[PDB]
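Here the structure is laid out as structure tokens; the discussion comes afterwards.
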Amino acid sequence: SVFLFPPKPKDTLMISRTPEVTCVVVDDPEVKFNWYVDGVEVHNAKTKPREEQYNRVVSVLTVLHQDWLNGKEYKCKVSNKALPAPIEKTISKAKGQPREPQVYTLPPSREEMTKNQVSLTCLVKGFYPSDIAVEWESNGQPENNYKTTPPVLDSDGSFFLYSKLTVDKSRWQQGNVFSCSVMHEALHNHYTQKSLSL
Amino acid sequence: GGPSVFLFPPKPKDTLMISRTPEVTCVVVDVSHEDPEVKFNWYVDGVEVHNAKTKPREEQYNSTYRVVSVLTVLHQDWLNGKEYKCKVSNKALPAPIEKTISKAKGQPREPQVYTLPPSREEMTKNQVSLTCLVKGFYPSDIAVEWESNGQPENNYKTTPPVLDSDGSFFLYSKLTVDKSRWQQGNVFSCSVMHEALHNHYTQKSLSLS
Ligand SMILES: *[C@@H]1O[C@H](CO)[C@@H](O[C@@H]2O[C@H](CO)[C@@H](O[C@@H]3O[C@H](CO[C@@H]4O[C@H](CO)[C@@H](O)[C@H](O)[C@@H]4O[C@@H]4O[C@H](CO)[C@@H](O[C@@H]5O[C@H](CO)[C@H](O)[C@H](O)[C@H]5O)[C@H](O)[C@H]4NC(C)=O)[C@@H](O)[C@H](O[C@H]4O[C@H](CO)[C@@H](O)[C@H](O)[C@@H]4O[C@@H]4O[C@H](CO)[C@@H](O)[C@H](O)[C@H]4NC(C)=O)[C@@H]3O)[C@H](O)[C@H]2NC(C)=O)[C@H](O)[C@H]1NC(C)=O
Ligand SMILES: *[C@@H]1O[C@H](CO)[C@@H](O[C@@H]2O[C@H](CO)[C@@H](O[C@@H]3O[C@H](CO[C@@H]4O[C@H](CO)[C@@H](O)[C@H](O)[C@@H]4O[C@@H]4O[C@H](CO)[C@@H](O[C@@H]5O[C@H](CO)[C@H](O)[C@H](O)[C@H]5O)[C@H](O)[C@H]4NC(C)=O)[C@@H](O)[C@H](O[C@H]4O[C@H](CO)[C@@H](O)[C@H](O)[C@@H]4O[C@@H]4O[C@H](CO)[C@@H](O)[C@H](O)[C@H]4NC(C)=O)[C@@H]3O)[C@H](O)[C@H]2NC(C)=O)[C@H](O)[C@H]1NC(C)=O
């Protein structure tokens, strides 16, 4: 079977990064690939050499930023003697008017203050499509100890998520500034940032 | 590729309340017309059991048969980690197919439940977000609900559980209310049910100070 995968949200949002869609064929024979952008074939995909199994022969096309964002379809045609027919699979960005995320940072609960570590919460809601990236920072230094929930469909058809940054209570108590940064196509410069401290 | 088998656990609320009836459900799909009779065997920890209730087979529009067997589980067997095996046997099958399901393995851990008021920034809107952070729980089976004044608040969404760095789980539930209701001092509470809680239940309240 074939499996087609979109680029990483962050990759499509920053010119410096390289967005790519990825065809992952699975399950002794040889393979072929044809890539089409809105029908038109293009000839600049690169195959990751026929790697091993358990018991995948993966190709990778890079894409233009504004193409993906403008909704172009990316078709992956896979030829094989052993497969009944030449399988195809398409992917594209979710359709619909983009909506700007609203970002709110929330400090730890009074009641959490007893613990060794505390939870800094960044709420991000009202956004569409669900392609987004969230990061935390202090003094322009990345934090590592954070988790972000998947996007969840809200009643109005927009998405929300929460990000949770965990810190030693002393740092919070000291009064250091922590920033939730969010990247999304509907933000100005695809990026915003909200700060939190005591 | 013949018929396929899927095995579903009970609902987390069902295993936690004596009043409710937890079940495991074994679903067989893509059963042909040539060989439409299917047999179910059920085992709890390898020991066969005989009280499952199998629905009579339903034809689909694609000419497959879909048939389901329902085994009620005792609440304490599920919470005690018993394994439930469904064996599906069918004439058009290289061998019977077996699926096994149980509560996730590990030591249970009590949720910490913290309620969080709207950001100042959000107050400029017609509606605001009441947050329930629930963290530190294992396994991930949990139920979350919001109420105010004895009644269910219906406008809420809860994230799936997320695996935290310590191997415990967390989630957030977001309750959206009209701002007026928040400013008017109403008290809202976030109810959470999980095996590692006393009486499998706790409630935390939120109101404007
Ligand atoms: C022998 O062994 C083989 C190898 O094990 C085995 O192959 C296996 O086949 C599986 C199917 O049997 C197959 O499973 C699929 O999984 C998909 C999820 O994606 C994966 O997630 C796994 C972990 O979570 C990983 O194991 C996979 O690698 C993959 O993870 C992603 O990998 C991408 C590949 O590059 C990454 O993208 C790129 O990342 C790079 C960075 O490195 C760049 O950033 C780049 O820009 C990116 O493009 C990506 O990072 C990574 N992501 C994550 C999160 O880890 C599923 O999508 C798929 O499910 C869908 O189909 C099934 C039916 O097959 C269906 O049940 C399911 O519901 C899904 O249906 C789809 O649903 C959505 C709507 O919700 C719609 O799109 C459609 O309606 C519907 N589509 C279809 C087609 O039905 C599926 O489960 C797996 O790929 C493979 N195992 C591994 C380990 O690779 C082979 O089968 C064996 N053979 C035999 C005979 O046994
Ligand atoms: C002909 O037409 C048929 C119908 O039109 C069609 O049948 C369909 O076949 C599909 C596969 O071909 C089959 O797909 C699977 O669906 C599973 C999800 O379960 C369903 O979810 C759907 C939406 O989410 C619902 O629509 C379904 O009803 C069902 O949902 C659940 O049903 C349960 C049983 O009733 C409910 O639980 C019980 O609820 C009651 C209350 O009513 C009680 O509370 C009781 O206690 C409960 O037990 C449950 O509530 C309900 N949920 C919802 C939301 O409604 C998927 O599980 C499955 O995906 C998994 O397998 C695939 C690979 O096969 C894999 O890609 C995917 O990732 C999943 O992998 C699993 O992952 C876990 C870990 O994460 C592993 O542990 C597992 O090992 C791994 N599984 C495997 C096998 O490796 C898959 O998508 C579909 O359900 C079926 N539908 C019907 C109606 O039959 C048929 O195919 C057609 N034939 C053709 C075209 O030829």
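Residues displayed in chain A correspond, in order, to Swiss-Prot positions 122-148, 153-180, 184-326.
Yeah, the Cβs are placed from backbone N, Cα and C, and that goes for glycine too.
Secondary structure from DSSP puts A:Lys205 (mutagenesis position) in a beta strand. Within the same chain, residues at least six positions away from A:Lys205 (mutagenesis position) with a Cβ under 8 Å of its Cβ are A:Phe158, A:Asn159, A:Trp160, A:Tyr161, A:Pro214, A:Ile215, A:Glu216. Quoted from Swiss-Prot, the note attached to the mutagenesis of A:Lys205 to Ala states: Does not affect binding to FCGR1A. Only slightly affects binding to FCGR2A and FCGR3A. Impairs binding to complement component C1q. Impairs complement-dependent cytotoxicity.
Here 4 residues go unmodelled in the deposited structure, bounded by A:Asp148 on one side and A:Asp153 on the other; the Cα atoms of these bounding residues are 9 Å apart.
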